[PDB]
Each structure stands twice: as C-alpha cells, then as structure tokens.
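Presented below is the structure to which this report refers.
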Amino acid sequence: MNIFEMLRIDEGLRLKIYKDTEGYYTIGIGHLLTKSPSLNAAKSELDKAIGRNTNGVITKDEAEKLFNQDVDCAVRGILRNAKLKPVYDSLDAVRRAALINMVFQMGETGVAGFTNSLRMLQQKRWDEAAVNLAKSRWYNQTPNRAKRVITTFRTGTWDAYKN
Ligand SMILES: *SC1=NC(C)(C)N(O)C1(C)C
Ligand SMILES: [Cl-]
Ligand SMILES: [Cl-]
Ligand SMILES: [Cl-]
Ligand SMILES: [Cl-]
Ligand SMILES: [Cl-]
Ligand SMILES: [K+]
C-alpha cells in the first residue's frame, strides 16, 4: 500500500466526466475539473488538462497521468504551506499518506484550516486527533472515507485499506 493505491481506492476510476461527492464535474481518479455547473466549462477544462480535444472521455493511461500530477500537486501544497509542512515533516510515511489524501480531497487551504487537528497530529496525540478530525464537515459529508483516513492517522497502519 502507498498513497497512489490509497487514493485509487478512495476516489475510484471513471473514464468519462462524472460528478463527485460535492456535485462537481470530475474525471479519472478523482481529478476535479471545475466547480462550475457548466458541463461545457468542465469539458474545456478537460481538453486543457489532457492537451487534446476530447469528447469528455479519456483513456486509463491519461487518467493515471492526471492522477500522478494531482498527487504531486497535493504534496507541493503541503510543502509550501507554513501550517501543513511542519506537520508533514513530523509524520511517518503512512501518516504522511493520510495527510496527502486530505489535501487531495479538500485542497491546501481547506486542510490548513484544521488548525487544532494539525496541532494534535504534530503532538502525536493520535486518539485525540482522531476525535478532533471527526468534528468536521469533511467527516460528516464523507464519513466512510474520513474514517479510513482517520484510522490511518490513529494507528499508523494500512489496516483500513487492506482487504
Ligand atoms: S501542482 C499545482 N496545482 C495548481 C494549479 C493549484 N498549481 O498552481 C500548481 C502548484 C502548479
Ligand atoms: Cl494537466
Ligand atoms: Cl466514447
Ligand atoms: Cl505528467
Ligand atoms: Cl517526533
Ligand atoms: Cl476534540
Ligand atoms: K471520486
């Protein structure tokens, strides 16, 4: 297990434009295209991301290419953020994956707003951090995925993703 396998489980894989859990046009492995309700706008974003005129459908290779870019973007969002980077630096690699997962789903700014959770994670108070992370819109709107990510922070194992 690794961040790529983890996010592939949490995001799935779809080769045609679809709406994510927030109703936003998405493609591939959780690649958010736009928050605009315009499908034409979403299709233009896809053409720009892939570099060709699409019909709203991509290949699996293209989905995996966006995915690798998106994982990189998530890590770069952490490393450039004064609140996220110290926490990331303080974590083992399994828990680092859990933080990347959160930033992939909610973006740098969203996760940086978990000020008190981040402090508890940096203190390595895992059970307290787990409870605090669940007091969130994030947990309430996607509780099964959040549970898996929180269980990863709590235990430092991949147990929530194996099987
Ligand atoms: S990677 C990445 N994604 C967005 C579009 C947010 N960026 O500006 C980067 C840092 C190039
Ligand atoms: Cl791109
Ligand atoms: Cl088609
Ligand atoms: Cl690339
Ligand atoms: Cl430490
Ligand atoms: Cl709390
Ligand atoms: K998804």
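Placed from the backbone N, Cα and C atoms, the Cβ positions cover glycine too.
Applying an 8 A CB threshold to same-chain residues 6+ apart, the list for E11 (mutagenesis position) reads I29, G30, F104. The note that Swiss-Prot attaches to the published mutagenesis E11 to N is: Loss of 84% of enzymatic activity.
Swiss-Prot lists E11 to A, F, H, M or N among its mutagenesis entries, and the accompanying note reads: Complete loss of enzymatic activity.
Recorded in Swiss-Prot as a mutagenesis result, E11 to Q carries the remark: Complete loss of activity. Under the DSSP three-state reduction, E11 (mutagenesis position) is assigned to helix.
Annotation comment: Swiss-Prot describes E11 (among others) as active site, proton donor/acceptor, evidence class experimental evidence.
Among the sequence features in Swiss-Prot, the mutagenesis site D20 to C is noted as follows: Nearly no effet on specific enzymatic activity. Other Cβ atoms within 10 Å of the Cβ of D20 (mutagenesis position), summed over all protein chains shown, number 18.
Under its mutagenesis entries, Swiss-Prot includes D20 to E or Q with the note: Loss of 99% of enzymatic activity.
Here the residue is the original one, but Swiss-Prot notes a mutagenesis experiment at this spot, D20 to A, N, S or T: Complete loss of enzymatic activity.
For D20 (among others), the entry in Swiss-Prot reads active site, proton donor/acceptor, with the evidence type experimental evidence. DSSP assigns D20 (mutagenesis position) to coil in the three-state reduction, placing it in neither a helix nor a strand.
If you take the C-beta of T26 (mutagenesis position) and look for same-chain residues 6 or more apart in sequence within under 8 angstroms, you find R14, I17, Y18, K19, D20, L32, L33. Record note (Swiss-Prot) on the mutagenesis of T26 to H: Facilitates transglycosylation more effectively than hydrolysis; covalently bound substrate.
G30 to A appears in Swiss-Prot as a mutagenesis experiment; the accompanying note says: Almost complete loss of enzymatic activity. Using a 10 Å radius centred on the Cβ of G30 (mutagenesis position) and all shown protein chains, the other Cβ atoms total 21.
The substrate binding site annotation in Swiss-Prot covers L32, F104, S117, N132. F104 (substrate binding site) falls within a helix when secondary structure is assigned with DSSP.
Annotation note: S117 (mutagenesis position) sits in a helical segment as assigned by DSSP. For the mutagenesis of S117 to V, Swiss-Prot gives this note: 50-fold decrease in enzymatic activity. The structure shown keeps the original residue.
Experimental mutagenesis is annotated in Swiss-Prot for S117 to I, with the remark: 500-fold decrease in enzymatic activity. Long-range neighbours of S117 (mutagenesis position) (same chain, six or more residues apart, CB within less than 8 Å of its CB): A129, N132, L133, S136.
Here the residue is the original one, but Swiss-Prot notes a mutagenesis experiment at this spot, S117 to F: 10-fold decrease in enzymatic activity.
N132 (mutagenesis position) counts 18 other C-beta atoms within 10 Å of its own C-beta, drawing on all protein chains shown. Experimental mutagenesis is annotated in Swiss-Prot for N132 to M or F, with the remark: 2-fold decrease in enzymatic activity.
In Swiss-Prot, the entry for mutagenesis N132 to I states: 5-fold decrease in enzymatic activity. The structure shown retains the original residue.
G30 (mutagenesis position) carries neither a helix nor a strand DSSP state and counts as coil. The 6 Å Cβ screen around ligand 7 retains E11, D20 from the recorded positions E11, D20, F104, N132, ordered by sequence position.
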